[PDB]
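Asks: The structure that follows is given in the form of structure tokens.
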Amino acid sequence: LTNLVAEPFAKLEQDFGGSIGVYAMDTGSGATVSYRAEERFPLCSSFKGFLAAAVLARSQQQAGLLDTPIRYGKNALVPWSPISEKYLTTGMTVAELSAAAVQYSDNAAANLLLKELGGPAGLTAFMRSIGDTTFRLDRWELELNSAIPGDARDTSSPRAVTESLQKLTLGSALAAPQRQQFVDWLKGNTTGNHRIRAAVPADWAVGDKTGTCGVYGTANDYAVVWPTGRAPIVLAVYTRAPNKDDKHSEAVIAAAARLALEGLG
Ligand SMILES: *[B]([O])([O])[C]([C]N1[C]=C(C([O])=O)N=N1)[N]C(=O)[C]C1=[C][C]=[C]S1
């Protein structure tokens, strides 16, 4: 059954006018569904989930990190920073910046956290530390969104995203409290209701992080899903398309997720 999804994905790609990348893993079986699971796709804002996890990992060695106040100025602001804008007058703690980045995809917040962490190379090193050899972050918000076809900057594979997400949310890469905080942040995400969440029965708990580059039909979602009374499922859906003005589609990400889940039957 896991090998009967190729033609359904191909049709979806053809309808979409671009490329879809999927990796889904049932943590009960170990069983997987792949489709372009090894190809690079741009992360767009989906790197912010892993950023927050990296912050949490630092907090295991550094008490008082998460509650540290960051009083940023208006200069820290860039587009797509709805929470950072709203809290300009008060500042935000590292934890509040992390939640804004994950749950609202806040750009300014993500860049502030990158700066704490040693930049794109520092995040990349953290992902190496958990055994992810594919992930690379090269640039900052907003230029990491360029999504130029063939460009490996600021990309990973669906497989590596899912494997890394599993380690951090369900595996041993984070301490217990930190692990739960990561899961909670992903669970309260607000930007993903039309993506993997739309593909999942209403009764199942879901945590996710989205990404939207805004060019080259490039957008994505990754998630942990808790089917009632069963082992979690972890999955990643990434898209791109050949022309700069090709439109991304949330509906295609949801349909891709439904196929992957079906494939795990
Ligand atoms: B992220 O994907 O790197 C970032 C912030 N963002 C936009 C969205 C969305 O459009 O739903 N989610 N998160 N992307 C950008 O800042 C580039 C843009 C995407 C759309 C307009 S600008």
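For chain A, we keep the numbers from Swiss-Prot: what you see runs 25-289, in order.
So how was this one determined? The header says X-ray crystallography, 1.9 Å.
Every residue gets a Cβ built from N, Cα and C, even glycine.
Reproduced below are the annotations present in Swiss-Prot:
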type	residues	note
ACT_SITE	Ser69	active site, nucleophile
ACT_SITE	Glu167	active site, proton acceptor
BINDING	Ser69, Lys72, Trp104, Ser129, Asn131, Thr234, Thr236	beta-lactam binding site
MUTAGEN	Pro103 to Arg	Increases catalytic efficiency about 40-fold with respect to ceftazidime and reduces catalytic efficiency about 10-fold with respect to nitrocefin; when associated with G-239
MUTAGEN	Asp178 to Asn	Reduces thermal stability of protein
MUTAGEN	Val239 to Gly	Increases catalytic efficiency about 40-fold with respect to ceftazidime and reduces catalytic efficiency about 10-fold with respect to nitrocefin; when associated with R-103
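Mind running through what each feature is packed against?
Replies: Using a 10 Å Cβ-Cβ cutoff, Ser69 (active site, nucleophile) registers 29 neighbours.
Under the DSSP three-state reduction, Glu167 (active site, proton acceptor) is assigned to helix. For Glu167 (active site, proton acceptor), the Cβ neighbour count at a 10 Å cut-off comes to 10, with all displayed protein chains included.
Neighbour density for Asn131 (beta-lactam binding site): within 10 A of its CB lie 26 other CB atoms from the protein chains shown.
Its own atom aside, the Cβ of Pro103 (mutagenesis position) has 11 Cβ atoms within 10 angstroms in the protein chains shown. DSSP gives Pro103 (mutagenesis position) a coil state; it is part of no helix or strand.
Counting every protein chain shown, the Cβ of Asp178 (mutagenesis position) has 23 other Cβ atoms within 10 Å. In the three-state DSSP scheme, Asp178 (mutagenesis position) is classed as coil.
Annotation note: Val239 (mutagenesis position) sits in a coil segment as assigned by DSSP.
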Asks: According to DSSP, does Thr234 (beta-lactam binding site) fall in a helix, a strand, or coil?
Replies: strand
Asks: Could you tally the C-beta atoms, other than its own, that fall within 10 angstroms of the C-beta of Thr234 (beta-lactam binding site)?
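Replies: Within a 10 Å radius of the Cβ of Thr234 (beta-lactam binding site) lie 27 other Cβ atoms.
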Asks: Identify which of the following recorded positions, namely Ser69, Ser129, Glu167, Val239, place a Cβ less than 6 Å away from any atom of ligand 1, and list them by sequence position.
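Replies: Cβ under 6 Å from ligand 1: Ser69, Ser129.
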Asks: Return the member of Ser69, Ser129, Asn131, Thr236 nearest to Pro103 (mutagenesis position) in space, with distance defined Cα to Cα and candidates limited to these recorded positions.
Replies: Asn131
Asks: Can you grab the distance from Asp178 (mutagenesis position) over to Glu167 (active site, proton acceptor)? Cα atoms, rounded to a whole Å.
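Replies: Cα to Cα, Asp178 (mutagenesis position) and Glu167 (active site, proton acceptor) are separated by 10 Å.
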